[PDB]
Amino acid sequence: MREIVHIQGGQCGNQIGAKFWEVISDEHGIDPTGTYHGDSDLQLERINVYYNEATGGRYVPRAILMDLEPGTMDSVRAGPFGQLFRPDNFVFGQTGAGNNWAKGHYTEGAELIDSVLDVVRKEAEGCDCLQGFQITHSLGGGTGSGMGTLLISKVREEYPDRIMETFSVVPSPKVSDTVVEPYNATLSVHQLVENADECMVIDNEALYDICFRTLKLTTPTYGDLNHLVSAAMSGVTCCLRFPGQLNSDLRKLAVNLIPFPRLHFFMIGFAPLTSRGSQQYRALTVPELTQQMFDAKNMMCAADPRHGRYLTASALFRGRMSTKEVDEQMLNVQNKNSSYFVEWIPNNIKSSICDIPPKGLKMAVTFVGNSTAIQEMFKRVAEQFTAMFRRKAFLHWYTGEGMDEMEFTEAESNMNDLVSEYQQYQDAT
Amino acid sequence: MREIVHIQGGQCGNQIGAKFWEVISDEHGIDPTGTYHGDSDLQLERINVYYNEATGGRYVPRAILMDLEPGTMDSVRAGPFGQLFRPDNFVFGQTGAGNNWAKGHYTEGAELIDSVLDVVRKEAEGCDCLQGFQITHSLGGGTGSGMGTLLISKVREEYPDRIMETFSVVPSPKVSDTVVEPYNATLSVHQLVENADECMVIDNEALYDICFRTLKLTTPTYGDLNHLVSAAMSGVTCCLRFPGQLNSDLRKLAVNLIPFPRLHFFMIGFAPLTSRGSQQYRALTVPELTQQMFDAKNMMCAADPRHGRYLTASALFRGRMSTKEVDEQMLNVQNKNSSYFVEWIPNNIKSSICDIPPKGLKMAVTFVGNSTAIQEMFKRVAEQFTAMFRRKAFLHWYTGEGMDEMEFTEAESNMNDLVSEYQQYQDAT
Amino acid sequence: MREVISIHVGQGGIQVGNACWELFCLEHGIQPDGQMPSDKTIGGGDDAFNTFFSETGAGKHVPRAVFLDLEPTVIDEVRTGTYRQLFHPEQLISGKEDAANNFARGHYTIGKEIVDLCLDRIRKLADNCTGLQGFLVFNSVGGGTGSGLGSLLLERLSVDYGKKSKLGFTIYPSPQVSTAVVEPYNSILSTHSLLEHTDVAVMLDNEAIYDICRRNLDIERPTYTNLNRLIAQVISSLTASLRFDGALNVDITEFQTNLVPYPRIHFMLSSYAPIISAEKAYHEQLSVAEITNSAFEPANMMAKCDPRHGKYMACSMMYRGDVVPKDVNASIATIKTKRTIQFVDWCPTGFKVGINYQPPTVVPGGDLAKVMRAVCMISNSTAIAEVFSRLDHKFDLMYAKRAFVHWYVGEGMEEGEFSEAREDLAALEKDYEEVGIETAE
Ligand SMILES: [Mg+2]
């Protein structure tokens, strides 16, 4: 039915989806136990395309657990809504990748892929007209990417018609949570540029910036952050989940978002984002949220539209309004800062609306535009990879996995090729 | 059909016409809703020459709203009979003239004339044989005159055959409601001496004098005053609206009133004017109302017939009487005070009668004579203009509009020229 | 459609602002949180609160005004006070370390620190607004940012929009009562940088507030509560036209080059009345003539500069409540009648009536009694130059002794700013000197 599935690895991402399904449960108001306690059939109408009824009305996720060590499995296993799960999917590891990506990709990569792809495949038979599935990990290591690389390869072959919308955490330029990041990252991204269908960037520092400045929060954790992102990743299917006077699916999205298949790394904007007092400063209009939409500070990725140029831009609106406003602000904005709008893409802004906003708010905005400002991102990470690969720093942890360096060259001149590729598209008219 | 239109600006005048159409509605006894509830077809016979039937019998005015700030538009928009209007004509401003006449004449003058003259023109096509139209503002500022100057120029060119009978408020010699009055006034009057077809003087202090002495009223407002004046301005078209054994229209009037086109500033007298007890002192005769007709205290203008000389004099009678009386009092009076009758104008008094008086009364009188006593009026206002123009007092508000002073000289030696012009005509035989 | 917005600076200044928005919110009676007690019916004909109280999608109606000052303690009291539901966080911008009453500090030194935040807020509101006529800016030559930082504020805000009106409420150094001694420096350094960035503004002095509240309000022992209440009334009525039906709903821009005929000497007095007690509310009648004749009592003059020593130029006696055009009108004849008064004769009359039909509303806990009619005598004369002259003579000597100058020179101002600004009051002394000259012949 255009239903989809979720698969998460990732040192964080395993938590991320926990929050995610948590949020969707709220938007479906079904008890933690797994039965519905809401007030409209509309939550039940399209419930299946994420959930699954069970005998007795156990309502369940179409999620897939990735992990190389059960702790997360216990963690979310210790999770509220944990009784809303299926024990089947608790597919984890006994070792951990140690985030040498070769470890999580050959060593443990080849070790535990099979049981996953089997049960996942059983989910594939459980899906009537599968629009797709949602993968989640991080692009700097192996706790997610280790195996998730193998996932994208295997299912991608196994389902060359299905959509692969991939969110994985990008290392911020400043803070290096690990120094093996350039290598895991580069080795992964070689794969992901080939095999993944959609990708959107996952920085932490942006999420900090949001929580601290625009959220005006002092205490950052993951969980709030995954609230902030699963807000958007939860919004994305809204029309696909719920009616909309102007609907567009991921196929309409990506096909209406990408000129050439190498450009499915997208940046993200969601809003509104206030602290409590703000409403008693300000109110909500479509033009208002628009005035956030093109905010670099909501630009939750390491790329700057202020520095790069919008190759593409789009808006995901959930609520009840007048599109006569919506479009009007659209075109207005597409003029107002025309210069950061790429040229030969006429009407490079594109529209949407969901008859219902997310719960709690009256109107919704989402922006997954695609400039080319990410070039500094790849340039950076490739740069650090370059330096220590001059040094071969921690190659020994690496070659101990029994990869070659020439692969590193492959993702290397590879990833540079993708960058310059974005250069010419940005530098053209 | 000799139908006509109304156009009002003016800090007051916008209210004035509100009262006016209000009064005419009473004389047509049509509901506020816009359908007729009266008792003779005669109200319907000539109804069109002010009103307009609508599909379903919405009966509507041929009025034109001038304003530079919607408050009045809301005001009368909040008006009883407000449902008797057409929403189309609510043509106002977003700024206000601030009564610097250049502001309302160039700045906002040029800003909003277009939408007016368009829709007005649509009214021009709505008029079969348009006798004319009635403008209203004040001659001391810009809230009316600001744009109304442009109106008289534009429509005057646009309709060089139509009558332009212009009433605008004259600043009384004593009370200066603003000190920029000489300048707005002079700049306007330069225009009005050239472009306007009829004018009658609109003092406030006279209206006070009427309400307080001869009305014997203590509480003056505008609204009563506009009752007192829209009484007359409402009488003027009576024959034109209703049969009359001795009829005369504005063309017969002005052509039968003016020797030379520079003399269409006329003074006004209407009556009877009593408080309630008076009828139990006195009764109504043509000779009686005649005995009010030549009353300086009904001389509602800053000019004194007691000081000046009747260049012209006329009587507007609505009722049912014997003209054998009427004329007899006419000639009698034209003798009785012959000295204030200019000489070489034989029978400088002229006659009229409408088969019906206004509602509520049995006989009607109106006097729009024209002496030349106004010379003190222009002499005064020109004098104050002279003083502060020696000082250039508030020139900076003025030249900030980007006019020249030489224009001020133009209306200056201009207006003096008109005064002395009236001097020679008064001083001649 | 018809917007204005208020800006607040200096200790006394934002004190004034607090009193004001307390007031207006009282007067439209919208509860302090941001809701009205009841639903609002849909109607037309004129605006309402919408000028200043900000519509939400619910009972949240915040002012359209902004706080800015570098002495952030007291403003927090608003940040704490009952109206902490009223106001809005981004409505609040303060500095930590204020000027220390260095004009040159919060104007120069700390002048650099918060400006951009201010302008962004301004853009948010004016962008939020449509027919914003002009700018309500409040500050003080005492709470030092009230001079310095405000000086930059208009200095740039004017250059931002320009076409808006400058509504200037700031306090002036009381003639013999004071707050400090660098006040000369604050004031005049403000003034030469004030004038050409100011459209028009009035000068409120306190000692009048004292003397008059104590006699006319029958006040025994007043403070900024009473003062801020009083200015609260005066501003409460100076803008009613855009808020309430009146016969001649005159406007600010209307006031501008008509009250202040020339460009230069564009300030004025303002003696509001009728301020009386509950025991004088009774035992009295409070005629239009009483407010009117009373309106020109030099002893009623709400800024300590003798009108009788000056010659009036304009008087915009905007009136609240049951006013009669005639009655006031003849009172204005009575004002022409006053032999002691003398007018810039080249402006023989420059009068401009204001008859707004709502009589005044009273603030509970206040000292003013309730009436039926209000007057605001925004009038401009020759008189006010003198106290200026005191300011430039006092400052003249003190500056001659180089007193305190190290403080300012330490923060990035030059001496020619001082002597030249004294040339500034020189010129304005030539202005009140000249415009008061009667044009020859
Ligand atoms: Mg301070």
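Just so you know, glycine gets a Cβ as well, placed from its N, Cα and C.
Listed in Swiss-Prot:
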- C:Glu254: active site (ACT_SITE)
- C:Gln11, C:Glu71, C:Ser140, C:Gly144, C:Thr145, C:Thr179, C:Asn206, C:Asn228: GTP binding site (BINDING)
- C:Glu71: Mg(2+) binding site (BINDING)
- C:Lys40 to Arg: Produces faster growing cells in medium with paclitaxel, a microtubule-stabilizing drug (MUTAGEN)
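Each of the recorded positions C:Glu71, C:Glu254 was scored by how many other Cβ atoms lie within 10 Å of its Cβ, and the smallest score goes to C:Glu71.
Note: the CA-CA distance between C:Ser140 (GTP binding site) and the residue listed as 'active site' rounds to 26 Å. For C:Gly144 (GTP binding site) paired with C:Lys40 (mutagenesis position), the C-alpha to C-alpha distance reads 42 Å. Checking the recorded positions C:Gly144, C:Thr179, C:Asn206, C:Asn228, C:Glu254 against chain B with a Cβ-Cβ cut-off under 8 Å leaves C:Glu254, in sequence order. Among the binding-site residues C:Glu71, C:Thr145, C:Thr179, C:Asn228, the ones whose Cβ sits under 6 Å from an atom of ligand 1 are, in sequence order, C:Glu71, C:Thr145. Local packing around the Cβ, expressed as the count of other Cβ atoms within 10 angstroms, is greatest for C:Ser140 among the binding-site residues C:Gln11, C:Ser140.
Among the listed binding-site residues, namely C:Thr145, C:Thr179, C:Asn206, C:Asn228, the Cβ with the most fellow Cβ atoms inside 10 Å is that of C:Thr145. Put simply, C:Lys40 (mutagenesis position) is 45 Å from C:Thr179 (GTP binding site) when counted between their Cα atoms. Across the residues annotated as binding GTP (C:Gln11, C:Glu71, C:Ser140, C:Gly144, C:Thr145, C:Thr179, C:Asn206, C:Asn228), the widest Cα-Cα separation comes to 21 Å. Counting every protein chain shown, the Cβ of C:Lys40 (mutagenesis position) has 12 other Cβ atoms within 10 Å. A separation of roughly 39 Å, to the nearest angstrom, links the Cα atoms of C:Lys40 (mutagenesis position) and C:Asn206 (GTP binding site). The 10 Å shell around the Cβ of C:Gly144 (GTP binding site) contains 32 further Cβ atoms across the protein chains shown. A helical conformation is recorded for C:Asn228 (GTP binding site) in the three-state DSSP classification. Classification of C:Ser140 (GTP binding site) by DSSP places it within a strand. You'll find the Cα of C:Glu71 (GTP binding site) roughly 35 Å from the Cα of the residue listed as 'active site'. For the pair the residue listed as 'active site' and C:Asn228 (GTP binding site), the C-alpha distance works out to 27 angstrom.
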